There are 2 protein chains.
Amino acid sequence: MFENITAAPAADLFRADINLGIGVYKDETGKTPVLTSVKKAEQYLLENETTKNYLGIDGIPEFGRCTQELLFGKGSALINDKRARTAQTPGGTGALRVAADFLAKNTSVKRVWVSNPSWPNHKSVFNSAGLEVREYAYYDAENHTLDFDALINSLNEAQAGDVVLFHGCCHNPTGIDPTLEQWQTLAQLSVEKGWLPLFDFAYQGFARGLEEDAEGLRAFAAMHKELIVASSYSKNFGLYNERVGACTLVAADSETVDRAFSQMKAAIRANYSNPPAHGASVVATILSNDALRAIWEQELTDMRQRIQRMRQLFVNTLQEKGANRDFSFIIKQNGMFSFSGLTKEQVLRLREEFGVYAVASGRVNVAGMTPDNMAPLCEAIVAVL
Amino acid sequence: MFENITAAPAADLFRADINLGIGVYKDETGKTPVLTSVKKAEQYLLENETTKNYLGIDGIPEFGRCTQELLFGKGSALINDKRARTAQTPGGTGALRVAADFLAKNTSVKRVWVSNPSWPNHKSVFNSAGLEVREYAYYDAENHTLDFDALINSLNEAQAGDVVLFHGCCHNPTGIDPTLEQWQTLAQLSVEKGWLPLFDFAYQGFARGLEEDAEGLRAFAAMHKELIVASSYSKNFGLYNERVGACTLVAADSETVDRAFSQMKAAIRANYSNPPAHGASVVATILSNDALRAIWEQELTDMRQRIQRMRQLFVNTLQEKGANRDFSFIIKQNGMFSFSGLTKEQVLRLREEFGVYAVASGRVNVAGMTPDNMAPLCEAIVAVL
Ligand SMILES: Cc1ncc(COP(=O)(O)O)c(CNc2csc(C(=O)O)c2)c1O
Ligand SMILES: Cc1ncc(COP(=O)(O)O)c(CNc2csc(C(=O)O)c2)c1O
């Protein structure tokens, strides 16, 4: 049965002997520690859990409520009108796959529109569910900005009933997000064209703040009867390996969302049955407790701010090491990732001659940068320019 | 998009006011506590974990090794010859779905054969991956035994390249397992007919013991170049909600299994990306530590033995409450579940008139029974005979 299977298309080189191709947050010491708020919650769970009995298919109710509040805001009409249902999922990826399976099996959706560039796993996830993936223009490589007019031009090829995927904030890989006015334009256009918006929200809190980072989503939510949000707590709780995310379904009213959500639960049941408790329980414990939530929000703020300091230090140090070229785009971009503007061959050179690792696209993880490694990193970059 | 979705086909009645329709183990007090070995491991993890950085797609290496040893035996040729690869998954269900996606995308498999009766989610899982499910005869409702000759008759309709699903031990819902000689007959037949065996192993340790319960699988593994095992640690570690299972792929040699496994990892990547650490880390911590493993094995033994005591007490008490009918089949059956022999209407009557809850099939969870609830439970049953 297996003798003729083709190998899947093919960090290790890094280990064999700076990592900017890392996918996680690192602190100033180059570590990805467990957040203190998380350790405190885990201790509370160790002390207080009396069973590991299965969660419901949609997971921990408190987790769902706290998630909806994060996405839509306390007192949101969507919440008040019971228009949203949330399934706790194994990570943002799990939420995306649940969304994809739900859509493939229960709707006429055949196509999902994703930005060029995006996270490479988007295509894999949607294709796995039998959905075609189409790309829309996004990046202006000259101004290192949102190629907006072009985005709109690309998207006028999208038919009514197509899904359009939006990164909520901290676009991956570019760090370039729509302004609020641009989000508002997109929200209006989406209504007019009959797109189903799918928000991928893996970095809430890493751009400007929890509430600010949700402005775009909330602009869409104000305009649409229906949408889906696939969110992740992997980076903003440092809970990567615990697989903590959420798939939130929004419909016109409670009757419609509940009915549709029944099929989302069926899609989950046939996949992993019900979701893993530990990571989501830590999130629910933290979000629903004033003291823990305060510690967590500050920890998230510390991460956001350290990234901003590295963006500034990167730009300053490149200038000091004798790059005579603008990198101001780095300061204005949001989240852990930016395109450095380096070519695939410069990136290869960086790895081979200097041991500095980025992805071929030239995307770098700014959280891989520290006050200590910045000078050598920038010296290397200047050398390949 | 969602306005026309049909609701999915539809515990609560129990709550509204004995539960034998429960899906988990309960102790003599009616609780499903966290195992002591698990609490000890969780404390060790709280004390020692310094990051939540993502696991590899296939999860914790130690978890994989310990799993293979449990399934195949220490010193197994399959292990020695590196013929098996294991992905840590979100539960047995997750392992089944990973198997199904892997098979649908990378092989000519179109059909999976499942026993009639089985766990109802088997059909959902395979169908979700685009695979047809066919049933084979299993249960002799007169002798409350394995309708074996009939099983074989059913399965001669299976074509070469079809998958045949076997419950490793503690068949769900019947508690009726092949004898070793029957497993050996099935293993030979499977080779001759060109079936791909898929073992579903959710109850290792609940029939006779860890090693004994794996005899059937090992009989197949001795005969086959290729097979898949979907295992779960939900019931034998009491880790239900942490989602701890494994998909183990076996091929003729290391080159072939590694190549095939690359596509299994691709299937995981496009689903939930990588698996949840907490539950699998507890399993790995326990299995790889002599002291914790000893405590755990005894806890598992205590569960196995309590179930056996309830099977015996059930049969004795039914006789004492004036059932003049054999129930000896209960003593010989394996695991938490048996068919009581009650009809769907008797089961309905039990619920409505006596507040005793089973599934319509008449399947009862023997671990729902206690010395305290046995007399009323048996009085109720006698009343509906
Ligand atoms: C846009 C977007 N969508 C989905 C995901 C999946 O997040 P988790 O499944 O890890 O929660 C992520 C985060 N997953 C991820 C891990 S490393 C990485 C990268 O781009 O390096 C990405 C994301 O950035
Ligand atoms: C034969 C078989 N296959 C797969 C599974 C899935 O186990 P987990 O996904 O819970 O680990 C299980 C256990 N899942 C389960 C939870 S309640 C239940 C039942 O039959 O009541 C079954 C099983 O018995």
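Numbering, chain B: per Swiss-Prot, residues 1-10, 17-23, 29-396 in sequence.
Determined via X-ray crystallography, 1.8 Å.
Just so you know, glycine gets a Cβ as well, placed from its N, Cα and C.
According to Swiss-Prot, the feature L-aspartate binding site maps to B:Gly34, B:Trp130, B:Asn183, B:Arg374, an assignment based on a large-scale study or a structure entry. Taking Cβ-Cβ distances under 8 Å and a sequence gap of 6 or more within the same chain, the neighbours of B:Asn183 (L-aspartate binding site) are B:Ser129, B:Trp130, B:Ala213, B:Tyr214, B:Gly346, B:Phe348. In this structure, B:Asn183 (L-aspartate binding site) belongs to neither helix nor strand by DSSP; it is coil.
In Swiss-Prot, a published mutagenesis experiment is listed as B:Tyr65 to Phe or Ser, annotated Slight changes in activity. Its Cβ placed at the centre, B:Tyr65 (mutagenesis position) has 19 other Cβ atoms within 10 Å.
A mutagenesis experiment is reported in Swiss-Prot for this position, B:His133 to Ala, and the note states: Slight increase in maximum velocity of the overall transamination reaction between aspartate and 2-oxoglutarate. Of all the Cβ atoms in the protein chains shown, 23 others lie within 10 Å of the Cβ of B:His133 (mutagenesis position). According to DSSP, B:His133 (mutagenesis position) sits within a helical segment.
Experimental mutagenesis is annotated in Swiss-Prot for B:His133 to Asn, with the remark: Decreases to 60% in maximum rate of the overall reactions in both directions.
Quoted from Swiss-Prot, the note attached to the mutagenesis of B:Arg280 to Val states: Reduces first-order rate constant over 25000-fold. DSSP classifies B:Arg280 (mutagenesis position) as helix under the three-state reduction. Here B:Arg280 (mutagenesis position) comes close to B:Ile68: these same-chain residues lie at least six apart in sequence, with C-beta atoms under 8 angstroms from its C-beta.
Among the mutagenesis entries in Swiss-Prot is B:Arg374 to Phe or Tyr, noted as: Second-order rate constants are reduced by >5 orders of magnitude. Using a 10 Å Cβ-Cβ cutoff, B:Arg374 (mutagenesis position) registers 21 neighbours.
Under its mutagenesis entries, Swiss-Prot includes B:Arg374 to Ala with the note: Reduces first-order rate constant about 10000-fold.
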**Prompt:** If H, G and I count as helix, E and B as strand, and all else as coil, what does DSSP give for B:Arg374 (mutagenesis position)?
**Reply:** strand
**Request:** Between B:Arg374 (mutagenesis position) and B:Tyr65 (mutagenesis position), find the distance joining the two CA atoms and give it rounded to the nearest Å.
**Result:** 40
**Prompt:** What is the one among the binding-site residues B:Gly34, B:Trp130 whose Cβ has the most other Cβ atoms less than or equal to 10 Å away?
**Reply:** B:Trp130
**Prompt:** Do any of the recorded positions B:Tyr65, B:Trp130, B:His133, B:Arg280, B:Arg374 touch ligand 2, in the sense that the CB is under 6 Å from one of its atoms?
**Reply:** B:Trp130
**recorded positions (B:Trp130, B:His133, B:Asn183, B:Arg374) in Cβ proximity to chain A, threshold under 8 Å** = none
**Request:** Starting from the Cβ centroid of B:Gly34, B:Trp130, B:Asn183, B:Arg374, which together make up the recorded L-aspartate site, report each further residue of the same chain whose Cβ lies within 8 Å of that point, ordered by sequence.
**Result:** B:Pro131, B:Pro184, B:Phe348, B:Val370
**Item:** Straight-line distance in Å that links Cα of B:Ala10 with Cα of B:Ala17 while 6 residues remain unmodelled
**Value:** 13
**Request:** Rounded to the nearest Å, what's the C-alpha distance separating B:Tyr65 (mutagenesis position) and B:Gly34 (L-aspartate binding site)? Just drop the number here, would you?
**Result:** 31
**Message:** How many Å lie between the CA of B:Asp23 and the CA of B:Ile29, given 5 residues are missing there?
**Reply:** 9
